[PDB]
Amino acid sequence: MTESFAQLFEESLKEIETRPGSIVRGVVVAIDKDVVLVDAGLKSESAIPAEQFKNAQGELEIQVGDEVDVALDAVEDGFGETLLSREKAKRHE
Amino acid sequence: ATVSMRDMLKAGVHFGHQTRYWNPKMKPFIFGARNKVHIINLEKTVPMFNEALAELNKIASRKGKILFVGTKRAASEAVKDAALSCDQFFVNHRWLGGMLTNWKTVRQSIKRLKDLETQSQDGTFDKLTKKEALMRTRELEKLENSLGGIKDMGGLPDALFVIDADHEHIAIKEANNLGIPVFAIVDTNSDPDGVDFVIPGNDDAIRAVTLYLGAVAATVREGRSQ
Amino acid sequence: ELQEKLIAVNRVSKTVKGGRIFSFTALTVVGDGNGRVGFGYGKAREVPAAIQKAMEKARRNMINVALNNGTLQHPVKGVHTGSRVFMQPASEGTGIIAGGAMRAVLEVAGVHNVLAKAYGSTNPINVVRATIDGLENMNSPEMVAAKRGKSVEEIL
RNA sequence: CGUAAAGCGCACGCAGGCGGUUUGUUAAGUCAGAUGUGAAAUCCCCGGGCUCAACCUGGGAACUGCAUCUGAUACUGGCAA
RNA sequence: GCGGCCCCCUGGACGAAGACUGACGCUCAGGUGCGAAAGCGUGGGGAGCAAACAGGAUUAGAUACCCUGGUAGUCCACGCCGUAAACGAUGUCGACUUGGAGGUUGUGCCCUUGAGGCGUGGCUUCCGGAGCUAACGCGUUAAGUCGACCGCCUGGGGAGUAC
RNA sequence: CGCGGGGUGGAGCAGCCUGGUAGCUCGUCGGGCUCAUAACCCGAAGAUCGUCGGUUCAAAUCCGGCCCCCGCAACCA
Ligand SMILES: [Mg+2]
Ligand SMILES: [Mg+2]
Ligand SMILES: [Mg+2]
Ligand SMILES: [Mg+2]
Ligand SMILES: [Mg+2]
Ligand SMILES: [Mg+2]
Ligand SMILES: [Mg+2]
Ligand SMILES: [Mg+2]
Ligand SMILES: [Mg+2]
Ligand SMILES: [Mg+2]
Ligand SMILES: [Mg+2]
Ligand SMILES: [Mg+2]
Ligand SMILES: [Mg+2]
Ligand SMILES: [Mg+2]
Ligand SMILES: [Mg+2]
Ligand SMILES: [Mg+2]
Ligand SMILES: [Mg+2]
Ligand SMILES: [Mg+2]
Ligand SMILES: [Mg+2]
Ligand SMILES: [Mg+2]
Ligand SMILES: [Mg+2]
Ligand SMILES: [Mg+2]
Ligand SMILES: [Mg+2]
Ligand SMILES: [Mg+2]
Ligand SMILES: [Mg+2]
C-alpha cells in the first residue's frame, strides 16, 4: 500500500499551523524547577522557562500532561530549537 | 524491529533545519522546503533505516559491542536508558576527544575509576581527615559521570550509533580512522560523507530519537537472543 | 618480517626564552617487501626516542600497493608539495635505480626493478610522501577491467 | 608570471595565429602500400680470424630523410551550398 | 578618472518580447589613440593653499619637523611631456564545477489582502566546500578544470645604468 | 676439562639470523555466560630473554666469559 509521503505530508500541513505567532496547544512533558518541556508538533519540544508559569503569587499552576497554550515564535532558531513563548500568548487573552 | 512511515511522520522525523544552514550533500534526502524549513524525505529514510537495522542485527548476533553516542541535552537521557535496555554501552556526556584513538589513556582512567571506587566502596575507608576523603569522593563522582557508560567496555567497540552526526562529528572521525562502522541519524545540516550507514531524519526531537533508539535496542536484543 | 629503514634524522630548534631547545626528528619507512609500505615521522628530544616513535607510527598508517612481480604495473607520476616523482617499470635484473629517499621506500615495498626520477624539490619528507602517493595511485589490469566492466584479456 | 624574477598604464586594430554546425566535392596536410635513393667505413645484431682482448672481418639491421607513383576520407585545409 | 543645480550636443551598458542577417568570430607583433600628479612653451587669471625663499623658535647641531609670511605652481585657453604602489601588485576571450548572507538595477507571476510571497537577467561586497597553492590564501567575479592568442622571467649587486 | 646445541611470564612453544615492534598454548584470580559446577567468553595477572659484561643513537638478537641444561666422548672388576 503506497500511501504517498506526498499525500501524508499534505495532510499533516493541514493539521498544524506553522506561522510565526500562532498559538498552539502543547502538552507539558516535564516540569523542571526552571524549564517546562512543551511539545507542539514541530522539530523539537520547547524548553519554556518556568518563570512564565509563575502567577503573581509565584506558584507553578501546571502539572505534567496538561495542554498549555503557547505562542509559536519561531520554528528554528538556527539550532533546531523551536522557540515557544507562552508569555506572549497571554496577550490574546 | 520495524517502524512505520506513519509513526515517523507522527514522531516528527521529516522536519529539518532552516534552508540556509543546510549542507548541500544532503540534497538527495531533501523532499523540499516549506516556511524556510527543509523537509526530509521519508521514502529515503525507511529503506535506509531498515537497511541499517539489518547490519546492526548482524553485529549483535556476532556478540558485537555497540556504542550509543549522543550528548545533546535532548537525547542524553534517552541514549543512556535505551542503551541499558539492551546491555550495551553509551556516552551521554561530552565526548572526550580521543576516546577511541587514545584508548590507551582512557583505559588508564578506567583503572583509576575502578581502583577509586573500590576504596570508597570495598575499602570503605573515608578515615582520611574527612576532608581528603570527601574530596576523593568528588573525584570518584566526576569520573563516574564521565565514563559510566563505557567503564566496562574493555576494548574498542564494533560499531557506533550516534545521534546528531554534525554535533558529534569528532566521534565519527575517530571511528573512520579506526575502521569502526558508524550508524548516524543525519539532519539536513550535517555531513553524510563520514557515515557508513546514513539514516536521514530529524535528530533534535525526543519523540524522534526515542523512536530511533527503541527500534535499535529492540533489534540489538533480538540479535543477541538469536 | 616487516623491514624498516631510517631515511633521515634532523636536529630542530625552538628558541625558548632562556635560549635554544634542541630536539630531533626521524623519518622511517617500514614494509613487508610484498606490497605493503608505510612511513612514519617521529619527533622527540633524543634520537633513539625519535626513531622509536617513528617506527611505531610507521607500522600503522601502512598501505597496500598492487605490485607486479617486484615491478610497477605502469608509469606513474607522484607530486606532493614541491617534489614531483616519476617511476616506470623495468625489466628483471635492472635493479632499483632511484634517489635516496625513493630508494628506501621502493626497496622496503618490494619493487625490485624500477626506473625512477625526482623532479623539483628533493626534500626527503615530501619525496617519500609523493612516491607513496604515486604508488597508491597505480591500478592493475584486474581492477581496471573490473572498473571498466570487462575481462582482463579483453583489456589485455 | 597575486606576494619569490616575471601581465604592457589602458584601448583600437593591420600582418600573423586560431575557428560553431550540416551536406557535397577536392585530396593540399595526414595515413597506407610500392619504387628510387639515402657512398663505404663508423654505431647496433648474429658470426668468423688474430693464444684472449683491443683490433680486423662476412652478412644483416639501421641511415628516423627526400622524391615519384598508387590507394583511404576520419580529422585539418581549399571550393560550393 | 568622474560629485551643487539647469539647458544643449554626445558615448556606452542592461532588461522584456518579437523579427531580421547568417560565422559576419577571438587574439594581436609593429602602428595609432587615450593616459593622475608634477613639469615645460605662449597668453591670461590669481581668493585660498603653498615647493623655493625670508624671519622666529626647538636642538649639541636643525640647511627639518613647529610658528609668521610667501614666489612658482595649483585655475583658464592652446600645444608639449608620457611617467606613478598607472595595484585586484591578478593580460584578453570562451566553456565547465557544491552552497550562504547581502548591496544595486531590470522584469514575470501570485491574494497587492498592508511595504507580502514566488521566479528570472545584469553588475557588485563578504564568507566558505571540493580543488588548487610553497604557505599565506583563492574559491562560479578562481589563484579550480580546460581551450585560443599575446606580453614577459631566467641568482643578488653593477643596472633599468653606460653606449 | 672435549665438542655441539639449548636456556625466553609458573608450564609448553614463536620471536633470534636481517639491530628498532616481546606473540601462540595450558595454568591462576575475577566478571558475563550456565539452574549450578564444569567447559566456554570478556578481561586481568605473570619473563627481562640464565647471569656478567662488550658493541651500538638504540640489543632477547650482535661479541666474550661464568653458570647450568641437553646430547655426544675412545678407557673399569
Ligand atoms: Mg630546485
Ligand atoms: Mg618585493
Ligand atoms: Mg615580484
Ligand atoms: Mg593590468
Ligand atoms: Mg582588443
Ligand atoms: Mg571548422
Ligand atoms: Mg584560417
Ligand atoms: Mg595527399
Ligand atoms: Mg652507410
Ligand atoms: Mg675468437
Ligand atoms: Mg662489420
Ligand atoms: Mg575533408
Ligand atoms: Mg572540409
Ligand atoms: Mg604595441
Ligand atoms: Mg598639471
Ligand atoms: Mg604653466
Ligand atoms: Mg603664465
Ligand atoms: Mg609654512
Ligand atoms: Mg612603468
Ligand atoms: Mg589609481
Ligand atoms: Mg591597490
Ligand atoms: Mg605592474
Ligand atoms: Mg573566500
Ligand atoms: Mg635610461
Ligand atoms: Mg625612473
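Residue numbering for chain C follows Swiss-Prot; the residues present correspond to positions 10-165, in that order.
Backbone N, Cα and C atoms are what each Cβ position is placed from, and that goes for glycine too.
Feature annotations, courtesy of Swiss-Prot:
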- C:11-74: domain 'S5 DRBM' (DOMAIN)
- C:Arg20 to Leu: In strain: SPCR9; spectinomycin resistant. Not a ram mutation (VARIANT)
- C:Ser22 to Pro: In strain: SPCR13 and SPCR15; spectinomycin resistant. Not a ram mutation (VARIANT)
- C:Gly104 to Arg: In strain: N-660; suppresses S12 streptomycin dependence (VARIANT)
- C:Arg112 to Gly: In strain: NEA-314; neamycin resistant (VARIANT)
- C:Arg112 to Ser: In strain: NEA-319; neamycin resistant (VARIANT)
- C:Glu151 to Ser: In strain: B (VARIANT)
**Fill in**
Here the variant positions are C:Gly104, C:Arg112, C:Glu151, and the Cα closest to that of C:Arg20 (variant position) is found at C:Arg112
**Neighbour count (Cβ, 10 Å) for C:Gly104 (variant position)** = 11
**Request:** Return the member of C:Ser22, C:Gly104, C:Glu151 nearest to C:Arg112 (variant position) in space, with distance defined Cα to Cα and candidates limited to these variant positions.
**Result:** C:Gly104
**Request:** Let me know how many other Cβ atoms fall within 10 Å of the Cβ of C:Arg112 (variant position).
**Result:** 17
**Cβ neighbours within the same chain of C:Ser22 (variant position) - under 8 Å, at least six residues apart** = C:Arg29, C:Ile30, C:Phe31, C:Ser32
**Request:** Work out the three-state DSSP category of C:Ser22 (variant position).
**Result:** strand
**Complete:** C:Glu151 (variant position) and C:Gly104 (variant position), compared by Cα position, are separated in whole Å by 26
**Message:** For the variant positions listed here (C:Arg20, C:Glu151), tell me which residue's CB has the most neighbouring CB atoms inside 10 Å.
**Reply:** C:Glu151
